[PDB]
Amino acid sequence: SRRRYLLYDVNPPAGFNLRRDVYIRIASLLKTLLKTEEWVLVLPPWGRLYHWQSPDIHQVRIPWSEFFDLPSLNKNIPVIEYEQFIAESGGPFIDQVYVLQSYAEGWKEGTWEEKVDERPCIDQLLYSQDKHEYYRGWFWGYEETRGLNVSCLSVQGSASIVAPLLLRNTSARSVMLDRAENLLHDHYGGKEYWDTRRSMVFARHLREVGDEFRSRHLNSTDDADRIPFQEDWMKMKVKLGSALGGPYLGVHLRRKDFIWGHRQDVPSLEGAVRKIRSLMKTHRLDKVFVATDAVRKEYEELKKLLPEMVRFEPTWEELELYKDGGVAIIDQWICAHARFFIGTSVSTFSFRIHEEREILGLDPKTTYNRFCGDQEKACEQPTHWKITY
Ligand SMILES: C[C@@H]1O[C@H](OP(=O)(O)OP(=O)(O)OC[C@H]2O[C@@H](n3cnc4c(=O)[nH]c(N)nc43)[C@H](O)[C@@H]2O)[C@@H](O)[C@H](O)[C@@H]1O
Ligand SMILES: *[C@@H]1O[C@H](CO)[C@@H](O)[C@H](O)[C@H]1NC(C)=O
Ligand SMILES: [Cl-]
């Protein structure tokens, strides 16, 4: 009716945890759009073109309902699930699809300017026309989706750089931004940002599972970890470093990249196990929870070196249920609540955890921490980004 719809997709290789960063980026834009007209973000169904990236078992068209808490998300910006977008608008039709791309001419130095232009497609377009002239595409796996018009947009700055073009230069009821990761954060550590990031609260069902785990195998519960909780994410502001954590060390070992001949910033199993023990003994920690994507061969090895290790291993049913990002989220949630945490270099999984601990109020010194390559000389820890309420 009175309102315009915003949709987006990201490059196919993008991970679950990155797609989450991009959502914040789009939020940033929408907010800016809402200052002028009536808009609503349409949540892109989870599940991915390269379906062999995820084990799952071929899981697709998953609604955000399964991962986050929608009412929570909505307190930040007006947001709706895709299946409902089809409900509201007549069919699964999109008026305009813009594919985002860099600038053909690239840039010399000095040439940095925020800007966006209609441009010829740098890369071969993936949308094909049907016998009816509609544009068929991947469309988050929704096979019947048809788009009305497709163009490319060269683009440079933050996400909101796009807003005017959408407001003035187009009439479309619904607009989709493909290759959205091309867009940058408006102002990253910003207060606008943190609003969005805090808005994404895990699906209740998921946290309950992690809380189950913490209570059972970790001797950890919210009260004993000195972390008061509040359902309304807005009503929860926390003096920094008040939250204690569970009597356990949280660790996230990101290993499936390693088939790379060499990477300076990831540790050997022995080398990492040494850090673990050093940490356990230092902070007087009893148990250690591990979130890891490791191969069975490597996990068996870890379990040898670290019998005291605890891991969350989902049953088939459990995974078919919570999907990949569901288990992913559980794994994160648990790490977030550990008294002290160490993650893997430049792993956007670990990044999300940093963000969670920073929301719970855990002292930063126990948050931003990373395993070092056995021989890597300059080993720079992750940057502390403080919440702004
Ligand atoms: C190298 C590139 O890195 C890019 O992200 P990259 O920084 O790895 O960082 P992540 O986004 O963590 O990539 C690992 C992905 O696999 C799953 N994953 C990784 N670690 C864990 C874990 O400990 N537990 C669970 N449940 N799941 C895990 C999760 O879905 C996560 O998004 C990727 O998007 C590209 O596909 C590519 O792989
Ligand atoms: C959009 O409209 C404005 C104002 O009418 C015009 O000046 C500008 O050239 C248009 N921009 C694009 C990218 O078409
Ligand atoms: Cl995904």
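So for chain A, numbering is Swiss-Prot's, and the shown residues are 41-429, in order.
Per deposition record, X-ray crystallography, 3.4 Å.
Using the three backbone atoms N, Cα and C, a Cβ is placed for every residue, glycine included.
What Swiss-Prot says about this protein:
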MUTAGEN   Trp92 to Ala  Abolishes enzyme activity
MUTAGEN   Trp152 to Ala  Reduces enzyme activity
MUTAGEN   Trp273 to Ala  Reduces enzyme activity
MUTAGEN   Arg294 to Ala  Abolishes enzyme activity
MUTAGEN   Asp297 to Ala  Reduces enzyme activity
MUTAGEN   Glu395 to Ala  No enhanced secretion of ADASMTS13; when associated with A-396
MUTAGEN   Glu396 to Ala  Reduces enzyme activity. No enhanced secretion of ADASMTS13; when associated with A-396
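Known features from Swiss-Prot, placed on the structure.
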| residue | record | CB count, 10 Å |
| --- | --- | --- |
| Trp92 | mutagenesis position | 8 |
| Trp152 | mutagenesis position | 10 |
| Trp273 | mutagenesis position | 19 |
| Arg294 | mutagenesis position | 20 |
| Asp297 | mutagenesis position | 12 |
| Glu395 | mutagenesis position | 21 |
| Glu396 | mutagenesis position | 20 |
For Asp297 (mutagenesis position), the one of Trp92, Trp152, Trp273, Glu396 that lies nearest, given that the mutagenesis positions are compared by Cα: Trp92
Distance from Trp273 (mutagenesis position) back to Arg294 (mutagenesis position), taken between C-alpha atoms, in Å: 29
Neighbourhood of ligand 1 - mutagenesis positions from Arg294, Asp297, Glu395 with Cβ under 6 Å: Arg294, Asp297
Residue from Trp92, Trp273, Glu395 whose C-alpha is spatially nearest that of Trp152 (mutagenesis position), among the mutagenesis positions: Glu395
Residue pair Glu395 (mutagenesis position), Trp273 (mutagenesis position) - Cα distance, angstrom, rounded: 14
Conformational class of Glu396 (mutagenesis position) under the three-state DSSP mapping: helix
Secondary structure of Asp297 (mutagenesis position) (DSSP, helix/strand/coil): coil
Inter-residue Cα distance where the pair is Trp273 (mutagenesis position) and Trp92 (mutagenesis position), in Å: 35
Pairwise Cα distance for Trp273 (mutagenesis position)/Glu396 (mutagenesis position) [Å, integer]: 12
